[PDB]
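Visitor: Quick one: the structure is below, questions incoming.
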There are 2 protein chains.
Amino acid sequence: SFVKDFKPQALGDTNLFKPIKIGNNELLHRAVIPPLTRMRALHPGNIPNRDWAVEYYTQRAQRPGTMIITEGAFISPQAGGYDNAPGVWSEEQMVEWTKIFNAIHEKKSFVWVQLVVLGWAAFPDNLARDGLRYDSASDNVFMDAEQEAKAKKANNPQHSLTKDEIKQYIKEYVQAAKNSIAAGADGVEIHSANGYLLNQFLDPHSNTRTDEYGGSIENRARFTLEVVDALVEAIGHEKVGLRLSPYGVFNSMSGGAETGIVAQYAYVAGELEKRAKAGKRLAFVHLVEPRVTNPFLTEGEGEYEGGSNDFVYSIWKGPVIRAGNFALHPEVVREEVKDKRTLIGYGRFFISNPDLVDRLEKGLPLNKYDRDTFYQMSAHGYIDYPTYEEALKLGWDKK
Amino acid sequence: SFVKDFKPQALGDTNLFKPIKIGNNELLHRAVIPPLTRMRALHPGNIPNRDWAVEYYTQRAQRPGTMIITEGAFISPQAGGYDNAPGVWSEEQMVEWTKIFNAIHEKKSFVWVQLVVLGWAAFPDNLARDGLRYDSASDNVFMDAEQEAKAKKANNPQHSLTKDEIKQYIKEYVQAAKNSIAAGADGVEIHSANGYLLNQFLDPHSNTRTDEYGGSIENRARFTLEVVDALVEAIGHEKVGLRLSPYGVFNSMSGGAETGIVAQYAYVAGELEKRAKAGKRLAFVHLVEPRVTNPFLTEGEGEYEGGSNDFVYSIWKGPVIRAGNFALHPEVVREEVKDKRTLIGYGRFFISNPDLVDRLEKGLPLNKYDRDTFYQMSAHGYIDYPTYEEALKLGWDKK
Ligand SMILES: Cc1cc2nc3c(=O)[nH]c(=O)nc-3n(C[C@H](O)[C@H](O)[C@H](O)COP(=O)(O)O)c2cc1C
Ligand SMILES: Cc1cc2nc3c(=O)[nH]c(=O)nc-3n(C[C@H](O)[C@H](O)[C@H](O)COP(=O)(O)O)c2cc1C
Ligand SMILES: C=C(C)c1ccc(C)c(O)c1
Ligand SMILES: C=C(C)c1ccc(C)c(O)c1
Ligand SMILES: [Cl-]
Ligand SMILES: [Cl-]
Ligand SMILES: [Cl-]
Ligand SMILES: [Cl-]
Ligand SMILES: [Mg+2]
Ligand SMILES: [Mg+2]
Ligand SMILES: [Mg+2]
Ligand SMILES: [Mg+2]
Ligand SMILES: [Mg+2]
Ligand SMILES: [Mg+2]
Ligand code: NA
Ligand code: NA
Ligand code: NA
Ligand code: NA
Ligand code: NA
Ligand code: NA
Ligand code: NA
Ligand code: NA
Ligand code: NA
Ligand code: NA
């Protein structure tokens, strides 16, 4: 069915429908597919789904000139810990990714691989089964009691990374980025958001280190910036973006309760701008808005009203993608896209609307999403959401 | 004469005319007199002007419930270096300040002493004459070539403060604050803006130190925060405010060209909010806007459009005074005061309009200021600017 109480607005008369260049890619509109984990990859080997993933991405690439950021992809076995999320370290994985990228490109759209390291969000028992550590910034603060207990039960207590192990992750980011580009991707996004490993280093709650990787703003940002620099060197700044969620609380990050949080993220933005002014400007910065501090809460819940991401625009002067509860709020989008370097990521409603871009242009009703199939091993709730035309044929205008 | 091309707007229907409590003081409106050095103090001894200062402040206190921040006042001889700016270290000074404070209070208005240490902005030859150092954060970067040369010619080269000398300034801030309160002031403002000593520590251009007072965001903020903490302890948080100018370039500060500048100031704001949440909230934060990066340039010049002070509001949750080119822009004030904890400082047009508050309420023409008498040893351009009534009697409506 369509979302019942929603009053759509046509956004075709706004900058959402003006072309913009992101990295090497000439986008034809500014509605971006943010990274969306869907848990259809198959075990063993974290293989992108051989039956359905091509169709899923093909459907969502249908509007020419769309920027798609993939579901998060693990850079190595040690970076993972969810059996049904994909990786980008192995030949078999890349066989499937190549098909996905080719399909997106045949639709005249673009694809950026999000590179993920889970840290304390991983399942410690999966990691123990596979002979892998359970990693984070620190060893004395935990995501939650259940994770701590699971790690102990698995004889795999949370481990604070050594400098050597940080370097090994950096090597894996580099190789994952190379693999992604060689397989045909347009670029990569470094996931430094939503409470995963890099965010665990950024945040003073999760990072109690006293070496060069913690204990100050510069130190907490060090790992993120080393990854940025390593990827810029390996594949070029025009092929690299960075995702941040300053106000996020998902995965036990601090959000606005931490009075130093804006400074921490302002420092990162400033360091990116310094690199840009020195000739190496990242393709984009992607921000999760305080509109959505936890993306598993229904739209309108978990909204933080005590902060804005606007500060980033005073500092970073390149493209900015903003995501969080924008599908149901075209009136907010209309205002934000008056800024000529702002793009809008639409997550949950791109899950349910393969033709979302047309719907945004034309002010059409939106398909309701089914949260129960966000993570499910099924084509249902993955590739069977209808286009607007298909929904009319199903009678959804009368449901 | 009145400003010729100005189209006034009555602001009586805005929050500019709603009462607000700042520290211990119940303000009746939100038009603040920011600190304005006028150079009428007499030498020797940096004595507030015995003939005219009471009248100057009495005139500008005329609207009941006005918050006045004094001209900058030196905390000690070593903190000074301009012969005609006042101090707050000596009995003779305080005799004159007591008369000023009493006069302001008789008009049912309030007075906060701005506490100043000049650093590299001081005149090194005046300091040498008096047996005093020429101080800054560093010894290898200078305000400008003329200052560097004057210091060398005076056998008083710029000196990088020792930790002991920083502590001595802190002792002087404490005693100056005590003196101010004992003489009847309502509070003090710590000047950490406009390129004076504390700002010289905040800014990475002027602060090349490698000890605990430089080399990182936390370290550059250390001296400012030590002064805050010392004054809060001495006289109470309700009697202390802090002035900052994130985007200022006056006195050779970096402004927005420094990509880390927002982070530096976000850190300070965050540390103030942390103290507030722990029970010691400063009375206010006073910000100079990027509207005026140098207050000796005509309104509209030196405007930085690449940044906003709005970030501070995501971090610090108390009152905020904003200053910079607001008198000529009631349309901007009307928007900013929609925020219910925002006050507006009016500098140059309070020099020329003793009854500015009435003029703002009622949308009256403004007296043009005379920059040539901003710093002059004269009653002219100090105490002889007319009220609106007086200006009408002079025929200024027909000039
Ligand atoms: C099912 C689901 C999976 C997600 N997976 C990822 C991910 O792999 N990487 C990521 O950075 N964010 C991920 N997110 C967060 C989204 O990219 C997005 O920031 C969030 O859903 C807010 O946007 P929305 O309100 O448009 O959905 C996910 C969100 C959902 C609901
Ligand atoms: C003559 C003059 C003297 C000033 N003296 C001081 C001072 O003692 N302390 C201070 O913090 N700012 C001082 N300022 C800066 C003002 O407080 C204010 O921030 C600036 O003039 C911008 O506001 P305006 O456009 O309303 O004048 C001075 C400015 C002027 C023009
Ligand atoms: C890579 C995965 C599993 C993922 C899931 C959800 C979110 C919000 C995310 O950032 C990442
Ligand atoms: C204390 C003095 C001399 C002063 C003068 C001008 C400005 C802008 C300031 O901040 C301070
Ligand atoms: Cl619904
Ligand atoms: Cl799993
Ligand atoms: Cl004029
Ligand atoms: Cl002088
Ligand atoms: Mg251990
Ligand atoms: Mg906005
Ligand atoms: Mg169902
Ligand atoms: Mg020397
Ligand atoms: Mg504003
Ligand atoms: Mg003259
Ligand atoms: Na419409
Ligand atoms: Na099938
Ligand atoms: Na802005
Ligand atoms: Na789950
Ligand atoms: Na269905
Ligand atoms: Na009017
Ligand atoms: Na006289
Ligand atoms: Na705000
Ligand atoms: Na002068
Ligand atoms: Na005159």
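Here Swiss-Prot sets the residue numbers for chain A, with the shown residues being 2-400 in order.
The way this entry was determined, per its header, is X-ray crystallography, 1.2 Å.
Using N, Cα and C of the backbone, Cβ positions are placed for all residues, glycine too.
As annotated by Swiss-Prot, active site, proton donor applies to A:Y197. The FMN binding site annotation in Swiss-Prot covers A:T38, A:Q115, A:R244, A:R349. Swiss-Prot lists A:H192, A:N195, A:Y376 with the feature substrate binding site, giving experimental evidence as the kind of evidence. Among the mutagenesis results in Swiss-Prot, A:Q115 to N has the note: Strong reduction of substrate binding. The residue drawn here is the original one. Experimental mutagenesis at this site is recorded by Swiss-Prot as A:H192 to N, annotated: Strong reduction of substrate binding. Reduced oxidation of NADPH. Record note (Swiss-Prot) on the mutagenesis of A:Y197 to F: Reduces oxidative half-reaction with 2-cyclohexenone 6-fold.
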Visitor: To which of the recorded positions A:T38, A:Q115, A:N195 does the lowest count of other Cβ atoms within 10 Å belong?
Guide: A:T38
Visitor: What same-chain residues, at least 6 away in sequence, bring their CB to under 8 Å of the CB of A:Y376 (substrate binding site)?
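Guide: Looking at Cβ-Cβ distances below 8 Å from A:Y376 (substrate binding site), excluding near sequence neighbours, one finds A:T38, A:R39, A:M40, A:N85.
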Visitor: For A:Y197 (mutagenesis position) and A:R349 (FMN binding site), what Cα-Cα distance in Å is obtained after rounding to a whole number?
Guide: 20
Visitor: Cα within 10 Å of A:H192 (mutagenesis position) is the criterion; apply it to the recorded positions A:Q115, A:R244, A:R349 and give the hits in sequence order.
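Guide: Taking A:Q115, A:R244, A:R349 one by one, the ones whose Cα falls within 10 Å of A:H192 (mutagenesis position) are A:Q115, A:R244.
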Visitor: Relative to the Cα of A:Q115 (mutagenesis position), which of the binding-site residues A:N195, A:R244, A:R349 has the closest Cα?
Guide: A:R244
Visitor: Can you tell me the CA-to-CA distance separating A:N195 (substrate binding site) and A:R244 (FMN binding site), as a whole number of Å?
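Guide: That separation, Cα to Cα, works out to 9 Å.
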Visitor: Let me know how many other Cβ atoms fall within 10 Å of the Cβ of A:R349 (FMN binding site).
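Guide: Other Cβ atoms found within 10 Å: 21.
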Visitor: Cβ-Cβ under 8 Å from A:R244 (FMN binding site), same chain, 6 or more residues apart: which ones?
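Guide: Looking at Cβ-Cβ distances below 8 Å from A:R244 (FMN binding site), excluding near sequence neighbours, one finds A:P36, A:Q115, A:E190, A:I191, A:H192, A:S193, A:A194, A:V286, A:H287, A:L288, A:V289.
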Visitor: How would DSSP class A:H192 (mutagenesis position) in three states?
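Guide: The residue in question, A:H192 (mutagenesis position), is strand (DSSP, three-state).
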Visitor: What whole-number distance in angstrom separates the two most remote CA atoms of the FMN-binding residues A:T38, A:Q115, A:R244, A:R349?
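Guide: For the residues that bind FMN, the greatest Cα distance is 17 Å.
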Visitor: What three-state secondary structure does DSSP assign to A:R244 (FMN binding site)?
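Guide: Going by the DSSP assignment, A:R244 (FMN binding site) falls within a strand, counted as strand.
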